[PDB]
Amino acid sequence: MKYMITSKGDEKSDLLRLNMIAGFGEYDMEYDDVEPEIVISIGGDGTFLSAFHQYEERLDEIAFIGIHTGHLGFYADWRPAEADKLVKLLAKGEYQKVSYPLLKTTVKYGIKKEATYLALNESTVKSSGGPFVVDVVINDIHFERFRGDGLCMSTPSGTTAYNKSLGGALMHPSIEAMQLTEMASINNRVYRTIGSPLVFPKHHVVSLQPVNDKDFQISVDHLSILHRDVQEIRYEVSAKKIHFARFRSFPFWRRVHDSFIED
Amino acid sequence: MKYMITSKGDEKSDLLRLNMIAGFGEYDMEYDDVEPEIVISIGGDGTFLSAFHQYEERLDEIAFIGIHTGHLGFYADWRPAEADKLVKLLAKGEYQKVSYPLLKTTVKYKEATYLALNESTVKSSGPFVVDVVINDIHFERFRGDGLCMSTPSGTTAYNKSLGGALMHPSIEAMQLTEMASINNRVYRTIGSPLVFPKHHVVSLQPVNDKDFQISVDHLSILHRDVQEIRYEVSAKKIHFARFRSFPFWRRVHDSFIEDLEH
Amino acid sequence: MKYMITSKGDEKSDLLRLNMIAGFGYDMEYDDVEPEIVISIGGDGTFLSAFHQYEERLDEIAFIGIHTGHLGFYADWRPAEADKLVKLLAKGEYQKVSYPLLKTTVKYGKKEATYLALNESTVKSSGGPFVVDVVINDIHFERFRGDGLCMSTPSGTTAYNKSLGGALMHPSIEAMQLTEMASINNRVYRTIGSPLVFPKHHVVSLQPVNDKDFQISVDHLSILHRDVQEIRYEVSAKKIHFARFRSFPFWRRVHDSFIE
Amino acid sequence: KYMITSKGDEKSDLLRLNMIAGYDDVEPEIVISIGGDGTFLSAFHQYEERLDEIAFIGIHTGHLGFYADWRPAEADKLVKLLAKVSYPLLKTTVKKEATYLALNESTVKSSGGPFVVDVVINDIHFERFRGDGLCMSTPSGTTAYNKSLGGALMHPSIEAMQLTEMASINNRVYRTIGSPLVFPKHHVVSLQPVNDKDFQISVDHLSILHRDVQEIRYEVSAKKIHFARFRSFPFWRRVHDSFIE
Ligand SMILES: C#Cc1cccc(CCNC(=O)CSc2nc3c(N)ncnc3n2[C@@H]2O[C@H](CN=[N+]=[N-])[C@@H](O)[C@H]2O)c1
Ligand SMILES: C#Cc1cccc(CCNC(=O)CSc2nc3c(N)ncnc3n2[C@@H]2O[C@H](CN=[N+]=[N-])[C@@H](O)[C@H]2O)c1
Ligand SMILES: C#Cc1cccc(CCNC(=O)CSc2nc3c(N)ncnc3n2[C@@H]2O[C@H](CN=[N+]=[N-])[C@@H](O)[C@H]2O)c1
Ligand SMILES: C#Cc1cccc(CCNC(=O)CSc2nc3c(N)ncnc3n2[C@@H]2O[C@H](CN=[N+]=[N-])[C@@H](O)[C@H]2O)c1
């Protein structure tokens, strides 16, 4: 079927790419980077993030596959020296499809219109100059007034990323939820924050509303653009999910174990 | 229908209790402390925990309701000066039923199963050294005070104090947090709290010591000659009686951030 | 004597400024070149500016902070006490409390640039990952990877340091505290995790790994330093002087900020 | 005028006799601890009144400790060299006043249910605590229980003490600081009960049950522990080799 492959940039990844495209020529595999059904990322998790946003409009018809040319990643689980068996399994169509939840980021302005974003790892909101002060509104109800560096809403699969370094909890990707973590909160008598990471289920909306400043630095999967005149930033579990092609069994907790503890 | 009421022990809880039994005599409510359908807890969260474990065998037919005589609790959501409206609403039978997930604690050596509403902790008796096994696979070797497996509703309890995350009770999962773990060259732990979904089993296995103190929601028992302590999301769920809308996040807000109208 | 006053920018600070400057019209001469008493009106951020404005003549200046807004750790005196301050600052009836400072030294591939910190000095990246080697007293300690590192002053512990999970140190202690900023604690970059408090004559040297362009921030100024070879941290011999009139305990000031 | 303390095992007892050949256990000037840090604490508490006249030396028969710095199979050179670094200590007073001396730290937890006290710093109320307990640590004891509780690691050349929280609920009624607190010399931290007055007071895990407690005072002790320095093992290296491998 219609597949494609993205490469990191180094010689090792570009070399492995051509050999797989060749391999896919021995079967009924058509190379198409416009309407693919299988997107293969070769490199790392950062490379995988690029391949995700490259096809965020066609997430429903694409099963992603990651290959790490360096160290083991949470999205790139396949070793380079396993690409032959990967090609054969991807030719017969002998694989199941596992789906991970995603984060929907909506930013509102002083109405130009509305900007929606999709996060695989997480979405963060910081300031653009001095202090970052917003009001956290959970389900149309005020929860706290934040003051610090920013806030980080993470995906279940993104919990092992920026979320963990910020003190967040590690959630299994089978759980459809989102986790909110604080970034250097001052937490005083005026700006009293919960401190603890917050895990929100489906259909729960976390609305960030400005206080004195409306210029924020919104980052989604490390794409960080400056949004001016912001009126509202909404977080919620997107109905859209990213699909993975499962062949073998690489448990999430083992992948966490092999990454943070020891391999 | 068949109801009952548990009391803390002080006069404030005991006085308010009788006043509800009286009010409920004006309706078709049969007072039964053996086989109730609606259990009312008066006191605090600790009192509510007692009401849960007192009738954990008949969770299937019981809708729990909590009343706090002191400060606002996460299970005791109803204020004393609202007890008048509760009997009226609970007599007509006009209420919805919200269910929260529970934690199943299994100990092996006679195998002992326990059910947790808040959380379950495992400590030593000197040093506490165990092996954390996730789904029949080794994850880490723990060394510290102990480990805490929490329920979503129990995240706002001991879990929060240990630096754990606050999880919404609509999520069927369980959270594992560390209790003062040492992180040196020999015992590298994950550090971060771990949230496990359903059908995921976290097994704690002893190393060079077999005497641990297992604690289950406001309890504490000494288990001797322990070979395995298994954790998993229980199939059993606790049922609450809903009349109005008191969001989970509001009870978190009113507890830790501020309560400006009180 | 030779004094001066800096203002935050809002109407409250400029109004309070003029009202105090008049008040002194005693043997008080307004001088912004060689002052002996610098009064900051606004907030802690305003006070930091007044510190860096006269970081060259720190031995002859006793600072006084007035907060027009919420209570600060440097601007501790309330506006409705500016009346008595003028009289007390006229007799010369005051004692002198000194707080430690942080010395930041940067080396290139050239010379070297030294900086003075009242709150703290942080070193982050300029784009992607921040990877450096933490060297304590010419000895390797760890290889860090995350957002950055924060070396704080005792008086600056109640600022960014606390938000990063750092410990609160009393300003009577001559030391410095190093805290981590979202460090990835994995198998390759194993960091200590816990904040590190270093005494006097102890040098913490941050040395680059693959990148040599860092965003070095001192207190309130954050500039981008290219071709960085070494960043050294140590407790500076220079100290900031305060004019103490009444008794406002440090822990009491911490209580009033975070607990009430 | 020296002496040697042993862990209890044969390996330590064997090494003990071999060093004795190379003695006063009433008026010693040089104390050698053979075993571990826990064993080292016993040798410390055994002579806390004459700490001013004793230079301590630790030898680990097991893993490397922060107090047991000397290797067992290199102890041969030690007798010749033994023929001065000072670390701060913690003073714990319980209210008739009962004084205690801590090398690592002194902790206070409950004895049944909740642990609720009022933290009073220099005769001034700071916060009302509610949780498992509180931990006041020495600079040298920061690498012990203090670190596990999320405390900061301070160098032993600093004369101070660090207070860390143990599972604080930290809510709107019991608002705690959260951050570890470092107090200098002549600073007194007074812990005062609310309802229950029976707590488990622990000094170097010498946990005794104190009934009818009215006040628990913490302050940097004037007495300091002395070590016999022969080589140079930096504190941060000792931290490095332990946690960073
Ligand atoms: C891995 C990595 C990485 C990549 C770039 C930059 C950094 C340090 C500065 N980080 C940022 O400015 C935000 S992104 C980030 N920070 C952190 C952080 N401190 N500890 C863990 N992981 C982080 N992420 C992950 O970086 C990823 C961006 N993609 N890449 N490479 C995001 O998706 C986050 O998951 C770390
Ligand atoms: C609140 C706030 C605030 C103020 C200015 C800027 C920001 C966003 C990012 N902050 C920084 O990059 C460092 S400055 C800073 N951030 C923080 C921080 N997130 N939480 C606490 N306190 C901070 N300081 C204190 O601000 C001082 C400088 N400006 N002021 N005031 C610095 O010394 C810090 O100690 C937040
Ligand atoms: C209530 C209570 C309570 C409060 C403070 C201290 C203690 C004794 C030290 N903690 C324990 O032994 C475990 S129970 C516990 N500790 C903690 C804790 N430190 N901070 C918050 N909440 C805790 N829980 C919660 O209390 C619940 C009620 N138990 N009681 N009493 C227990 O299920 C825990 O969820 C019990
Ligand atoms: C590993 C371990 C360990 C050691 C002792 C006890 C325990 C189980 C429950 N916790 C306690 O009993 C508290 S005593 C303690 N725990 C810890 C701790 N987790 N990590 C560092 N250090 C501690 N201290 C220190 O060790 C020394 C106690 N004796 N020993 N060994 C004392 O100085 C304490 O300050 C676990």
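We number chain C the same way Swiss-Prot does; the residues here are 1-25, 27-110, 113-263, in that order.
Positions of Cβ are set from backbone N, Cα and C atoms, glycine also.
As written in Swiss-Prot, here are the features:
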type: MUTAGEN; residues: C:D45 to N; note: Only minor changes in the structure and a 10-fold decrease in the kinase activity
type: BINDING; residues: C:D45, C:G46, C:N122, C:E123, C:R148, C:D150, C:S158, C:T161, C:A162, C:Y163, C:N164, C:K165, C:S166, C:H223; note: NAD(+) binding site
type: ACT_SITE; residues: C:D45; note: active site, proton acceptor
type: MUTAGEN; residues: C:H223 to E; note: Twice less active than the wild-type. Its activity toward DTA is increased 2-fold
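According to DSSP, C:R148 (NAD(+) binding site) is assigned to a strand segment. Among the binding-site residues C:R148, C:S158, C:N164, C:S166, the ones whose Cβ sits under 6 Å from an atom of ligand 2 are, in sequence order, C:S166. According to DSSP, C:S166 (NAD(+) binding site) sits within a helical segment. Once the 2 residues left out of the deposited model between C:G110 and C:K113 are set aside, the two flanking Cα atoms are found 6 Å apart.
All protein chains considered, the CB of C:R148 (NAD(+) binding site) has 20 other CB atoms within 10 Å.
Cβ neighbour count for C:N164 (NAD(+) binding site) (all protein chains, 10 Å cutoff from its Cβ): 28.
When the C-beta distance to chain A is held to under 8 angstroms, the recorded positions C:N122, C:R148, C:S158, C:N164, C:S166, C:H223 reduce to C:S166, listed in sequence order.
In the three-state DSSP assignment, the secondary structure recorded for C:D45 (mutagenesis position) is helix. Every protein chain considered, the tally of other Cβ atoms within 10 Å of the Cβ of C:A162 (NAD(+) binding site) stands at 23.
Local packing around the Cβ, expressed as the count of other Cβ atoms within 10 angstroms, is greatest for C:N122 among the binding-site residues C:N122, C:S166.
Straight-line distance linking the Cα atoms of C:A162 (NAD(+) binding site) and C:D45 (mutagenesis position), rounded to a whole number, equals 10 Å.
Cβ environment of C:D45 (mutagenesis position): C:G66, C:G73, C:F74, C:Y75, C:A76, C:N122, C:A162 lie under 8 Å away, each six or more residues apart in the same chain.
Long-range C-beta contacts of C:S158 (NAD(+) binding site), restricted to its own chain and to partners at least six residues apart, with a cutoff below 8 Å, comprise C:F74, C:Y75, C:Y100, C:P101, C:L121, C:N122, C:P174. In sequence order, C:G46, C:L49, C:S50, C:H53, C:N122 constitute the residues six or more apart from C:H223 (mutagenesis position) in its chain with CB-CB distances below 8 Å.
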